[PDB]
Amino acid sequence: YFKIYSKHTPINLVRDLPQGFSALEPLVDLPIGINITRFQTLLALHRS
Amino acid sequence: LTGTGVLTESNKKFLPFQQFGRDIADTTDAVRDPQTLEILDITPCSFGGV
Ligand SMILES: *[C@@H]1O[C@H](CO)[C@@H](O)[C@H](O)[C@H]1NC(C)=O
Ligand SMILES: *[C@@H]1O[C@H](CO)[C@@H](O)[C@H](O)[C@H]1NC(C)=O
């Protein structure tokens, strides 16, 4: 069972993590049923 | 979820992933109606010593 908990927070700090409290609400409970041991996030390029 | 209690209109605001609410004894004291999404307190029926 793949659980997604999410929270969006308006911040204005430049570099590091803000210091504060914000509880993450569950967003999507996802029925995959597969083995996961390694992950990788996706970025986007800018071309000019 | 079966039970017996007085149903009253509730001021609690459930998050959309929440269906019911539990008290100290883990009995459902607040519930969301599954047809019209509104919250109801469930106060128990009166108990007395005769
Ligand atoms: C999940 O994958 C890892 C690495 O491939 C492996 O060591 C492990 O035994 C796997 N677990 C299951 C339940 O297949
Ligand atoms: C049926 O239930 C949904 C919630 O699942 C609700 O949004 C809708 O208003 C209900 N319709 C009727 C006719 O009760």
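In order, the residues displayed for chain A correspond to 200-247 in Swiss-Prot numbering, which applies throughout.
Placed from the backbone N, Cα and C atoms, the Cβ positions cover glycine too.
For the mutagenesis result A:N234 to Q, the note given in Swiss-Prot is Increased resistance to neutralizing antibodies. For the naturally occurring variant A:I210 to V, Swiss-Prot gives the following note: In strain: Omicron/BA.2.75. Recorded in Swiss-Prot as a natural variant, A:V213 to E carries the remark: In strain: Omicron/XBB.1.5, Omicron/EG.5.1. One natural variant catalogued in Swiss-Prot, A:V213 to G, is accompanied by this note: In strain: Omicron/BA.2, Omicron/BA.2.12.1, Omicron/BA.2.75, Omicron/BA.4, Omicron/BA.5, Omicron/BQ.1.1. Swiss-Prot gives this note for the natural variant A:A222 to V: In strain: 20A.EU1.
Structural mapping of features recorded in Swiss-Prot.
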{"residue": "A:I210", "record": "variant position", "CB count, 10 Å": "10"}
{"residue": "A:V213", "record": "variant position", "CB count, 10 Å": "5"}
{"residue": "A:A222", "record": "variant position", "CB count, 10 Å": "6"}
{"residue": "A:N234", "record": "mutagenesis position", "CB count, 10 Å": "5"}
Measure from each Cβ of the recorded positions A:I210, A:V213, A:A222, A:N234 to the atoms of ligand 1 and list the residues where some distance is under 6 Å.
A:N234
Closest of A:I210, A:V213, A:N234 to A:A222 (variant position), Cα positions, recorded positions only
A:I210
If you measure A:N234 (mutagenesis position) to A:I210 (variant position) at Cα, how many Å is it?
35
What does DSSP assign A:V213 (variant position), in three states?
coil
